[PDB]
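For reference, the structure is listed below as structure tokens.
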Amino acid sequence: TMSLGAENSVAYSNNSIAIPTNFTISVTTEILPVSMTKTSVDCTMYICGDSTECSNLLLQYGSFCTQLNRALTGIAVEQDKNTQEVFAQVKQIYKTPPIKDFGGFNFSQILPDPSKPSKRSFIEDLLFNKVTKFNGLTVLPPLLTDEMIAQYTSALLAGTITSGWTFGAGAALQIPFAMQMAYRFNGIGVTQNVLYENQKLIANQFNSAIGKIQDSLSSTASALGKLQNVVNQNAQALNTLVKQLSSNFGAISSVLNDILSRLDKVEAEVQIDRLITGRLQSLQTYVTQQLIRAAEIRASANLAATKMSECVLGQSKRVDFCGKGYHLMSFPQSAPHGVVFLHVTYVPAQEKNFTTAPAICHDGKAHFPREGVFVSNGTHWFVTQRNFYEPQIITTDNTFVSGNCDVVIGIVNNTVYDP
Amino acid sequence: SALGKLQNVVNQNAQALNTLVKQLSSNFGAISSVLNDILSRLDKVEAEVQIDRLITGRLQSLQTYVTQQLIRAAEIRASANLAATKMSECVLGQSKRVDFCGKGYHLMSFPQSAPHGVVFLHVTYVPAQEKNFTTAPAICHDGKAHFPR
Amino acid sequence: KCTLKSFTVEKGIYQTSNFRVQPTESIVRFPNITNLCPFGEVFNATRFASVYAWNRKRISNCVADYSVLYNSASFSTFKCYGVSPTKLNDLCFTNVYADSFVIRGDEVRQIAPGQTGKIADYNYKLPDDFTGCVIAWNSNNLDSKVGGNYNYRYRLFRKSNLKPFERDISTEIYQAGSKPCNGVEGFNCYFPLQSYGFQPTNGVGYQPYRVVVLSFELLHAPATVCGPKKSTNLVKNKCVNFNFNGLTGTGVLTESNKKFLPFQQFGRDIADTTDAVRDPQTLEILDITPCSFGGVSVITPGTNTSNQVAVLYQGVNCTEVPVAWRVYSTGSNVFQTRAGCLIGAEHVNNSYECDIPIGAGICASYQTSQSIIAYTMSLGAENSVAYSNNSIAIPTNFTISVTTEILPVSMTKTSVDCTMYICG
Amino acid sequence: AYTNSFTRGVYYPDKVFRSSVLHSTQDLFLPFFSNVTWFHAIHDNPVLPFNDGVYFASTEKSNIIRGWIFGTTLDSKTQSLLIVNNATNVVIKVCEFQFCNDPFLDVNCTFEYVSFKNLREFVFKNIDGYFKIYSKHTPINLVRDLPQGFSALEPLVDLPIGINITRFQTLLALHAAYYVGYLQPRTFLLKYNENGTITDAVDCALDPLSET
Ligand SMILES: *[C@@H]1O[C@H](CO)[C@@H](O[C@@H]2O[C@H](CO)[C@@H](O)[C@H](O)[C@H]2NC(C)=O)[C@H](O)[C@H]1NC(C)=O
Ligand SMILES: *[C@@H]1O[C@H](CO)[C@@H](O[C@@H]2O[C@H](CO)[C@@H](O)[C@H](O)[C@H]2NC(C)=O)[C@H](O)[C@H]1NC(C)=O
Ligand SMILES: *[C@@H]1O[C@H](CO)[C@@H](O[C@@H]2O[C@H](CO)[C@@H](O)[C@H](O)[C@H]2NC(C)=O)[C@H](O)[C@H]1NC(C)=O
Ligand SMILES: *[C@@H]1O[C@H](CO)[C@@H](O[C@@H]2O[C@H](CO)[C@@H](O)[C@H](O)[C@H]2NC(C)=O)[C@H](O)[C@H]1NC(C)=O
Ligand SMILES: *[C@@H]1O[C@H](CO)[C@@H](O[C@@H]2O[C@H](CO)[C@@H](O)[C@H](O)[C@H]2NC(C)=O)[C@H](O)[C@H]1NC(C)=O
Ligand SMILES: *[C@@H]1O[C@H](CO)[C@@H](O)[C@H](O)[C@H]1NC(C)=O
Ligand SMILES: *[C@@H]1O[C@H](CO)[C@@H](O)[C@H](O)[C@H]1NC(C)=O
Ligand SMILES: *[C@@H]1O[C@H](CO)[C@@H](O)[C@H](O)[C@H]1NC(C)=O
Ligand SMILES: *[C@@H]1O[C@H](CO)[C@@H](O)[C@H](O)[C@H]1NC(C)=O
Ligand SMILES: *[C@@H]1O[C@H](CO)[C@@H](O)[C@H](O)[C@H]1NC(C)=O
Ligand SMILES: *[C@@H]1O[C@H](CO)[C@@H](O)[C@H](O)[C@H]1NC(C)=O
Ligand SMILES: *[C@@H]1O[C@H](CO)[C@@H](O)[C@H](O)[C@H]1NC(C)=O
Ligand SMILES: *[C@@H]1O[C@H](CO)[C@@H](O)[C@H](O)[C@H]1NC(C)=O
Ligand SMILES: *[C@@H]1O[C@H](CO)[C@@H](O)[C@H](O)[C@H]1NC(C)=O
Ligand SMILES: *[C@@H]1O[C@H](CO)[C@@H](O)[C@H](O)[C@H]1NC(C)=O
Ligand SMILES: *[C@@H]1O[C@H](CO)[C@@H](O)[C@H](O)[C@H]1NC(C)=O
Ligand SMILES: *[C@@H]1O[C@H](CO)[C@@H](O)[C@H](O)[C@H]1NC(C)=O
């Protein structure tokens, strides 16, 4: 019987709070499909193999082969559109600055590498290495080449590093990277001095966390499973459609020229009609499953485009929408048939207990915190921000007042200082 | 050509219905596309063979249309849920979601009706006319580090 | 225009046709044997055997002019199954077998697949997919002898129900008696060879009929019984129609290093389709491809702008489509691309933004001297953020945009009364 | 006396070249890890029933075995398959006659045709009424058993003879080891390499992993 994980009782009370005394950065991969292999099929050539006798007979079915062509053309065109929706959001090819003093943070794994024949990052090459017929079937190029995709992932990354949110809304504005992380910290309720007082620790954690992702992507192909499914399924569907040429459907042979050579028309055309009826039904089956599989990819493309706009171009407030923990920032990397995000997030890391009260009474008046929470070490009363222990003396600056003591449940006596 | 996203839905239904009607004209291997020819020409014992070809052909054409409309309706429904979401988040509110309620910083949105659809006028603030400045993350005075609010 | 059912065409790239290279020659190659097949031994022998004891002969390694038999108007039947009778002069086979006997003319019915009755159940049977020909003719001129040719014999009975092509000769009395018969006749106890009294005065069905059944070892394997057929000179490395030993096709015949062991006669693809043959007269292993094919995408501005046009032949090299439409194949200029060969469009280096998409970063537009031009698309303009470790830019003004967005919400409600649709 | 077949007894199933493909087909094959009957060159050469077809092999250095007989009954009444190598030629004939009665060979038959370290392997089966022979030679070094490993037997001949074989026996030069097992219908997976050699195979019915 499977276990649903470790069992835990939280030490709750009417007066106990735990506050974290330290943090850790983390970087979490997320992988999404965007565009499957662009196929196309001429049913006339597939069904009848250049027999004019068969081809004339196929006209009795009317507008079937033209509408199956139109259906696969519809699928094949929106694969370029999905790739436009996800990557081509940025209106200019921004390029990386020549000096790398981003406050000690080290993007050299994810920025493009000029040594490469195609201008990809170090990590994009791990992605590209981990991911793994003539019967009137055809397979078509994407509009954007893989090299062009690597230019958009270069531009998005360079704008994000050098200019924060601003290149999404306006023109890209320069800003020092240490200040960009301070303003991202300030978006998650952690006061910005927590970054500047720890900048070297934070950079060391971040550079180490990027380092671990090369090792993650070196360890197993199973991480790429979502993209590897796209490749597997279209290849499986095609080989099923090709092997169906060999099926009899109750005709004397599945090699159409056997019928046309061994038999005259009055015998032959019934045998040809069995093969026609078979192959046409088998091709409708292939096209119908592609229409459904195309919508399955379309919802994944629109989800990827949503994360691109809400995270790479911004900072998402939305819980678990761009990595677990409190979200700071994200970087895209290009991949076969899809996109990869490296979400960067803040996790509070060393819990400590404190005694707490919702309000203090002093002057006969109830005091409440302007920001953060009241806490005590067992003798003194302090106020702290919610997400990182930083005890301050309670004053008429960091508190505000509402009425006499008597209405609040569990108010406590202490002085409040007036500087 | 701004309204192609609506006009396409009208065009696809016209194309599907015309193709569905035109398949009545196809023989499917019967002696005629028109059922009254067989009934005026042939004895019932033979007509019941010819008519089974027309039933089989017409039925296969009809199943294809209905199957296709189920898929096409699922695409419209995804767009309708999205429209209902932009209605609640952009019209009845103001959105923090970057680029969701139009490009730029979102202020407000106005809906207008359209055939088979809806049109939003998203109103958005966009910054302009930069100046450069020198900057520093903190200020020193009396040896204390001061940070801005 | 005809592809779209329209007198007017908008800007775009349209599918219109699927081009194929046409066969330049028609090769035939064949088993090299010349000796005529022994049809005189089959058809003109002194006696065919008794029907319970029906004779069989192998035919191999000979040339089979079935027109000789087809023109034999004496044949009271010449019925064939799995082959239309005249095709035998060109279709060909590994071996063929002749079964032969004399029968009562009434019982000629039983010499067909799926038959039943005393012969079909007890002394000659064809399989349900019998492939070949049944021949019979009245032989009352020879095999009638005033009844006295009683040699022609069959089972009434026996419980040994017969397999297709089963030989038997047994003379044992039917043992299924009221007592075990053990060489003595009685109820069910009868001798197993009832006979025809072939008199010249017999009724037209009681008369003797001579029989031949040509049953064919019709297979993809090495043919040895084959109709009279020329073997041509060979063509290589060029698109041709071909036949080898009855195996039809069209393709490029080409030289190879497919290391067939001496028994291996054909190469097969991953999807098990033929992709090489050992030539029957030369014994070289020819590797084979289909003749070249591809979609014919037509690239145009709107007709309301210009009638002028360009063509993309998808997937194919320009060097394999040097055909002759006439003008739209010479084109004054022709540009090879990663998508295929592009004809008539004028190649240009200036990277505009994309207009009509070709594929693999190529696009086309109508431009100045007016022509369809083709170029590598831009991704957008280049920019360089002036990042420096103490430098910030702040906006001093703003503008309020109004941005349109358009969504479909519904589609036409319909219903079909399917009995009124189907049955009128 | 017995030993184990392991993965011996594969042969090229059709007259076709394929390469780089894991193709699969149904035919009479020797089932994997089945037992085989064991014999050695003393006194050891009885008549055996033929069943649906025979896998036969012998390990020799001096050609002790020279031939085989097959038929219903080996009786001087019916034409019966005789196979010999007569030191100068392969020889095949369908004699009735016990011109030699015993499996001993001294130091009207219608159809006729002519053409430890040495392991000789064979598969004999009848289909089309035709007698179909597949073959291999190899050096070997294991003493007691069929050597555990793989090799695909190559076709020889496809003979138009039509005999009701129910029994068979081998023939010996007179004044080494040999082994017998019986074919069964199986679906096999077959590994055609780049050079179109059958290099490995699966007896799909053998166990649940083989089915998988
Ligand atoms: C917060 O936790 C981190 C570890 O996650 C602590 O960082 C380590 O600190 C010790 C010295 O105390 C060093 O030897 C390690 O090398 C540090 N690790 C790294 C990655 O630099 C950090 O000290 C904790 N903060 C507080 C205030 O306790
Ligand atoms: C940024 O990080 C990379 C590794 O992620 C550093 O690359 C190493 O550089 C040293 C020389 O300084 C080489 O000996 C190593 O072999 C490099 N590592 C790899 C994996 O190739 C790089 O030095 C860092 N740069 C800065 C300015 O911090
Ligand atoms: C609760 O926190 C306060 C402040 O850290 C502690 O009070 C100081 O304690 C030190 C000795 O550890 C004295 O030198 C200071 O004079 C105290 N300051 C004041 C303003 O009283 C207090 O000791 C802590 N209590 C506990 C139980 O840990
Ligand atoms: C908080 O402090 C006040 C005094 O500032 C305490 O109030 C006294 O409470 C007792 C018992 O109810 C009364 O006898 C006195 O008359 C009260 N004095 C005043 C000035 O109100 C109060 O009890 C303290 N509460 C706690 C929980 O510490
Ligand atoms: C094939 O040969 C076998 C014997 O080798 C024949 O079957 C046996 O025939 C004898 C009489 O000759 C019977 O007494 C036995 O009962 C038969 N065996 C069995 C298992 O019943 C068989 O009939 C021959 N078949 C052909 C078509 O020749
Ligand atoms: C907090 O204190 C309670 C006292 O019972 C203890 O059970 C709990 O483990 C403590 N938790 C932490 C985070 O120190
Ligand atoms: C808190 O709970 C304790 C018992 O757990 C109780 O004695 C005390 O009166 C409660 N105080 C408040 C403010 O609810
Ligand atoms: C800001 O000053 C730098 C000085 O090198 C210059 O490169 C940059 O273009 C200036 N930007 C604006 C908005 O004036
Ligand atoms: C059979 O003999 C006649 C002459 O008696 C001859 O004309 C005919 O060609 C022969 N047919 C065959 C098949 O040999
Ligand atoms: C085939 O016959 C031709 C003459 O018809 C001869 O030149 C050629 O050598 C023969 N080839 C073989 C392999 O028999
Ligand atoms: C068609 O011609 C009209 C003027 O007659 C022009 O306004 C329009 O832009 C043209 N459109 C195209 C697609 O050629
Ligand atoms: C096109 O064909 C020529 C030979 O005719 C060959 O040299 C060239 O490499 C081919 N190019 C492409 C892109 O197929
Ligand atoms: C285009 O660029 C190529 C080299 O890439 C050069 O040979 C050619 O002359 C250029 N053509 C034009 C029209 O600029
Ligand atoms: C093979 O034969 C032996 C006797 O030598 C017997 O014990 C064994 O059970 C047989 N093999 C199997 C798989 O049963
Ligand atoms: C083998 O048989 C052939 C005839 O096919 C004969 O010429 C030869 O002498 C025979 N050899 C022996 C040793 O019997
Ligand atoms: C020769 O064989 C035939 C069958 O092939 C048989 O009828 C005949 O009796 C046999 N003769 C001798 C001498 O055994
Ligand atoms: C194919 O066979 C040749 C010798 O015929 C051998 O040298 C080569 O290594 C083999 N190649 C493969 C891929 O098995």
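The numbers used for chain A are those of Swiss-Prot, and the residues that appear cover 696-827, 854-1140, in sequence.
Cβ coordinates are placed from backbone N, Cα and C, and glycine is handled just like the others.
The following features are taken from Swiss-Prot:
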VARIANT   A:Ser704 to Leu  In strain: Omicron/BA.2.12.1
VARIANT   A:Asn764 to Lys  In strain: Omicron/BA.1, Omicron/BA.2, Omicron/BA.2.12.1, Omicron/BA.2.75, Omicron/BA.4, Omicron/BA.5, Omicron/BQ.1.1, Omicron/XBB.1.5, Omicron/EG.5.1
VARIANT   A:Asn969 to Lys  In strain: Omicron/BA.1, Omicron/BA.2, Omicron/BA.2.12.1, Omicron/BA.2.75, Omicron/BA.4, Omicron/BA.5, Omicron/BQ.1.1, Omicron/XBB.1.5, Omicron/EG.5.1
VARIANT   A:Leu981 to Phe  In strain: Omicron/BA.1
VARIANT   A:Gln1071 to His  In strain: Kappa/B.1.617.1
VARIANT   A:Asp1118 to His  In strain: Alpha/B.1.1.7
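Taking the features listed in Swiss-Prot, we show where each one sits on the structure.
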residue	record	DSSP class
A:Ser704	variant position	coil
A:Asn764	variant position	helix
A:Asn969	variant position	coil
A:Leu981	variant position	helix
A:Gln1071	variant position	coil
A:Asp1118	variant position	coil
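Each of the variant positions A:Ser704, A:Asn969, A:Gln1071 was scored by how many other Cβ atoms lie within 10 Å of its Cβ, and the smallest score goes to A:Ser704.
Of the candidate variant positions, A:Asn764, A:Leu981, A:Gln1071, the one lying closest to A:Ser704 (variant position) when CA atoms are compared is A:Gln1071.
Here the CA atom of A:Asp1118 (variant position) lies 28 Å from the CA atom of A:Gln1071 (variant position). A:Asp1118 (variant position) sits 73 Å from A:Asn764 (variant position), taking the C-alpha atoms as the reference points.
When the Cα atoms are compared, A:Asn764 (variant position) and A:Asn969 (variant position) turn out to be 24 Å apart. A:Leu981 (variant position) is 15 Å away from A:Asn969 (variant position) when you measure Cα to Cα. Around A:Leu981 (variant position), the C-beta neighbours below 8 angstroms that are at least 6 residues distant in the chain are A:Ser746, A:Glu748, A:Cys749, A:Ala989, A:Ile993. Around the Cβ of A:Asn764 (variant position), the number of neighbouring Cβ atoms within 10 Å comes to 19.
Contacting chain C by the Cβ rule (under 8 Å between Cβ atoms), the variant positions A:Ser704, A:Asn764, A:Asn969, A:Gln1071, A:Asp1118 reduce to A:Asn764.
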